[PDB]
Amino acid sequence: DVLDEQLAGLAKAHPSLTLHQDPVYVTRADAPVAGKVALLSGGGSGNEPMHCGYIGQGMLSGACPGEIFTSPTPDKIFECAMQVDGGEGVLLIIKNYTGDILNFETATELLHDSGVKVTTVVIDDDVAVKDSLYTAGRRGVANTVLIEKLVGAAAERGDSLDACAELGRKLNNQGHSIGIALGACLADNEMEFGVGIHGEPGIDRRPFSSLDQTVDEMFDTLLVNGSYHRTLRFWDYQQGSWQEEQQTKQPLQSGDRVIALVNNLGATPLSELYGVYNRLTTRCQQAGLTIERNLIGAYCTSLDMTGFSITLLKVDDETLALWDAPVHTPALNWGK
Amino acid sequence: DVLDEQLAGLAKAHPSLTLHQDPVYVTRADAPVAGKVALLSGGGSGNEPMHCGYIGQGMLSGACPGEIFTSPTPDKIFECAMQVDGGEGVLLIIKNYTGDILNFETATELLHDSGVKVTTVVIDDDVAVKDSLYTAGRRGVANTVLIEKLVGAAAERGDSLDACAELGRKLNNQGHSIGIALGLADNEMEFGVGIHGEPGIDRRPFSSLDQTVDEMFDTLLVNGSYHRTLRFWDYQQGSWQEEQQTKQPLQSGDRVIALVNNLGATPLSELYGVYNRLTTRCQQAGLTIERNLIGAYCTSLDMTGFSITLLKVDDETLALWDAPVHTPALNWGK
């Protein structure tokens, strides 16, 4: 009942979104938007504003909330995708959770069989742990926000479904996150190091010394666990089947230009995030990493968890242009 | 050196801001902005993004933070005002705490004597408690954000200092806030809490979110009417002037802006729940919500709780609301 109230609250607060019922999902009020690739994502509730706060021009066409930390069911994704298709196809952005993979796969196959041009982007940016509670491989966390915006800008520009997907998968290979918690959504002055956004265990528990030192070791870990080989699955709409792809991520390195997301996991004071950004900037400078753009705030939460995550995404000039492009969502608003 | 690191983080993240040192204050990087009334505010650290996240075009020209929950010293205010004045004068916005009142007063008077056209707007929107720990009269809370935007838009349009101050004062007489905290024992809430952790009306039980909103909404109505004396700087006379003023409660036919504000550690999903119930009570009482803001706009560090603010508006102030704003915490328009 409280999930419904929250969803009705979102709809009343934002007349530019439409709350659908039977089954439940959220789209832009003007969807289907003709002439442009539609972008869709979704996942459990409890990560707000992800994803419902990112519905609007220059970002998501729609999103399908599940129950708390629980993948939406495939009827929500299918119907939402049908709702948002504007004749150019629908790109599904999927965080690497087993329930999310399972459910978005089911929908995608069926959408293709229903005549909708579709393909998929998997997000696996969390560098901490391989094969956590609900994940085969690495977890999909805050970098999803950054990809949704960048791919959103590409779609809004009028790039083909293939160009959008390719951009998303490439950005996926160059984004790197890690989170810490000081309290659950742990002993005294002890942090869960490398925590995930649905309450999952991290690398371990360790002492929390200071914000600066916590940041140093988060930063170091981005570098140390940066290298990553794995197989991902994507929908080939030409062949009309799942295709296994082997991709390797390279660590960030001196010379790289980055977007930095310093993200509140739920209950960290905002002053402290600037303290985190301050230390992050110093460590990037010393490594030869140039932070070109940043976001600081509550973008990918875990209910009321006390902690924060850091995300660094390699970018170029073309990507910065996509960053700087307009976006109009509840949670991210700039440009004309 | 946490506070210093934090402010350094802010200057690094926002090249559109200048962090000044000796004394410490923040301004727009293009301050002084000639041709417009400058807006300045300040207060203790710990209410972020209030105030430094409100520095930019269409809102504040600068801000003066203090220590944790502690008024900025008058040197910061004096120096910030001087830095931001663009020849059209400086409007100081002040939340009603005794240390804020004194230090702002000290700076306002000295500024006038140093040749700066200056006046003041005092914020006392918290309906909960008269004479809290650090306040004579009513506490100044999240309506500050709404006034700072609306007055910010008026300044940016080119309204005079007098017109800007008069608008600020009128809005302060039409805006109504209350907050609650859950962190207190099991399922208990501090009702009518402040943003520095001052006591509320009492401790009471927390039954449900909807029930909490209902009682917050009722209190906005019940404590709506308020008469008190406020002091402002008359720059024509060169003196403090007292004015007896009265707020009317919210009533049927009123149109309002709503701010559902995170006091620090409330999940965003829950604020939409609050907003849902708030609209229901508003519509039931014949109040129209025209615009809304939901999120973390006036915090109290990592407090578990939230506040509701309702500000009566008309067509003219809606136009000021819709006007561009470009700050770290509020960004829209061309």
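We number chain B the same way Swiss-Prot does; the residues here are 10-192, 206-356, in that order.
If you check the header, you will see the structure was determined by X-ray crystallography, 2.2 Å.
Positions of Cβ are set from backbone N, Cα and C atoms, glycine also.
Under mutagenesis, Swiss-Prot gives B:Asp109 to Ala or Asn with this note: Loss of kinase activity. Secondary structure at B:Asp109 (mutagenesis position), taken from DSSP and collapsed to helix, strand or coil, is helix. Taking a C-beta cut-off of under 8 angstroms and a sequence separation of 6 or more, B:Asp109 (mutagenesis position) has the following same-chain neighbours: B:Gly51, B:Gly52, B:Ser80, B:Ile103, B:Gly149.
Quoted from Swiss-Prot, the note attached to the mutagenesis of B:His218 to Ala or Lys states: Loss of kinase activity. Using a 10 Å Cβ-Cβ cutoff, B:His218 (mutagenesis position) registers 22 neighbours.
The active site, tele-hemiaminal-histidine intermediate annotation in Swiss-Prot covers B:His218 and rests on experimental evidence.
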